[PDB]
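Undergrad: Below is the structure I would like to discuss, written out as structure tokens.
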Amino acid sequence: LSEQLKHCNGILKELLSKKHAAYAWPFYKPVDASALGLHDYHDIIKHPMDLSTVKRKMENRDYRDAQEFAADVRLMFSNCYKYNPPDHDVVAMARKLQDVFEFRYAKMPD
Ligand SMILES: COc1cc(C(=O)NC2CCN(C)CC2)ccc1Nc1ncc2c(n1)N(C1CCCC1)CC(F)(F)C(=O)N2C
Ligand SMILES: [Cl-]
């Protein structure tokens, strides 16, 4: 990994760590819309994204730069803001995890 992608990998590891598990856990795995009863999920959300997919793409060297990584993480949050009422608990959890992400992403070496 490049220096910037090392920083992204560190962010990823942090977002998956026990320190943030109380609000990060809905984002660990792909939304299983059928299991959750969300039968309109894939009509509303065109591009699903989750942290296990980000992790697989990092491991496979899919991301060519930090911007591509950031776009996927932010896409995950945007899907949550699109599908759920703004006052829902899961949106509150998204906001808190995105705060962790954005403040550490801003510390990118450059
Ligand atoms: C097994 O996992 C869960 C279990 C329970 C669970 O067990 N809920 C209760 C069931 C009955 N008892 C056990 C109390 C908890 C609830 C949610 C789960 N998982 C999940 N992952 C991701 C999302 C999500 N949920 N969101 C929630 C909001 C409300 C309806 C799903 C909707 C969403 F659109 F998919 C979304 O954006 N995200 C980010
Ligand atoms: Cl972006």
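In chain A, numbers come from Swiss-Prot; the residues present are 346-455, in order.
Backbone N, Cα and C atoms are what each Cβ position is placed from, and that goes for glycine too.
Quoted from Swiss-Prot for the published mutagenesis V376 to A: Abolished binding to histone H4 acetylated at 'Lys-12' (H4K12ac). Recorded in Swiss-Prot as a mutagenesis result, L381 to A carries the remark: Reduced binding to histone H4 acetylated at 'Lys-12' (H4K12ac). Under the heading of mutagenesis, Swiss-Prot lists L383 to A and annotates it as follows: Reduced binding to histone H4 acetylated at 'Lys-12' (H4K12ac). Listed in Swiss-Prot as a mutagenesis experiment, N429 to A is described as follows: Abolished binding to histone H4 acetylated at 'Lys-12' (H4K12ac).
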Undergrad: Hey, how far is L381 (mutagenesis position) from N429 (mutagenesis position), Cα to Cα, in Å?
TA: 13
Undergrad: To the nearest whole angstrom, state the Cα distance for the pair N429 (mutagenesis position) and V376 (mutagenesis position).
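TA: With distance taken Cα to Cα, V376 (mutagenesis position) is 13 Å from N429 (mutagenesis position).
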Undergrad: Going by DSSP, give the three-state secondary structure for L381 (mutagenesis position).
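TA: The three-state answer is helix.
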Undergrad: If one measures from the C-alpha of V376 (mutagenesis position) to the C-alpha of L383 (mutagenesis position), what distance in angstrom results, rounded to a whole number?
TA: 9
Undergrad: Per residue, counting other C-beta atoms within 10 angstroms of the C-beta, which of the mutagenesis positions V376, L381, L383 reaches the highest number?
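TA: For the mutagenesis positions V376, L381, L383, the Cβ with the most other Cβ atoms within 10 Å is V376.
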